[PDB]
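This report concerns only the one structure given below.
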Amino acid sequence: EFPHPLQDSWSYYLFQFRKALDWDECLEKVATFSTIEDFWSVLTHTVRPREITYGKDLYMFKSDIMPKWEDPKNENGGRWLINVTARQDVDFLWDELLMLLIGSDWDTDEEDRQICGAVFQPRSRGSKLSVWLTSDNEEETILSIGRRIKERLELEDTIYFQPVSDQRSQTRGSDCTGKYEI
Amino acid sequence: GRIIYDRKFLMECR
Ligand SMILES: C[n+]1cn([C@@H]2O[C@H](COP(=O)(O)OP(=O)(O)OP(=O)(O)OC[C@H]3O[C@@H](n4cnc5c(=O)[nH]c(N)nc54)[C@H](O)[C@@H]3O)[C@@H](O)[C@H]2O)c2nc(N)[nH]c(=O)c21
């Protein structure tokens, strides 16, 4: 039962808001894993997406990449944004998404290179899953990644690619477009 | 060589 090594080492974080903490101070690293076995153990020992309280978020990023815009690997990037519908199981969405990422089940090496991490954000008004990518202008690769996400997550609604600049300038509470859409 | 695992295999490990 020698462990199965992953293409990358990943770190798993919880975002928990408390009063008078800066945004990044609300993040805490709860695991770093590098094997299939340890990947599944993290999920078995942390809260399921369907059980999480609103506004408490899950971040899974390649270990060398901090889960914030300020990281060199994120600052010129963007995210595929997925708006969860009432009929969808967020446990399925999150598990399929993370399997796609940690298993590196992309057609090409180049797509894997774009990947920074994934984010689950439970919200009252509609939950969101995101995949953060290192660039905002590798159109062809960004689009094949978006297409693969939709396939694996069995998504029907349009997904949106939003560069970090647009994320920064987004107002909390505004009701959704992207540089790319599919 | 990029290390690749499909969902069938990952789930079998789960
Ligand atoms: C990814 N990111 C986000 N922020 C910042 O977080 C805000 C909400 O984003 P969000 O994506 O949670 O938006 P909503 O769901 O509309 O928020 P909403 O549903 O209103 O809140 C979700 C949860 O986040 C909490 N929260 C929302 N805004 C802030 C904030 O500005 N500071 C802190 N400490 N907590 C916040 C809130 O209490 C709740 O627990 C953004 O506008 C950025 O200012 C980041 N700041 C930096 N420096 N670097 C980052 O990488 C970064």
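Numbering starts at 1 and runs along the chain as it is shown here.
If you're wondering, the header gives X-ray crystallography, 1.8 Å.
Just so it is clear, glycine is given a Cβ too, placed from its N, Cα and C backbone atoms.
Swiss-Prot lists B:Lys8 to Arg (Swiss-Prot position 57) among its mutagenesis entries, and the accompanying note reads: Impaired ubiquitination by the BCR(KLHL25) complex.
Sequence-distant contacts of B:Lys8 (mutagenesis position), defined by Cβ-Cβ distance under 8 angstroms and a gap of at least six in the same chain, do not exist. Look at B:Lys8 (mutagenesis position): DSSP puts it in a helix.
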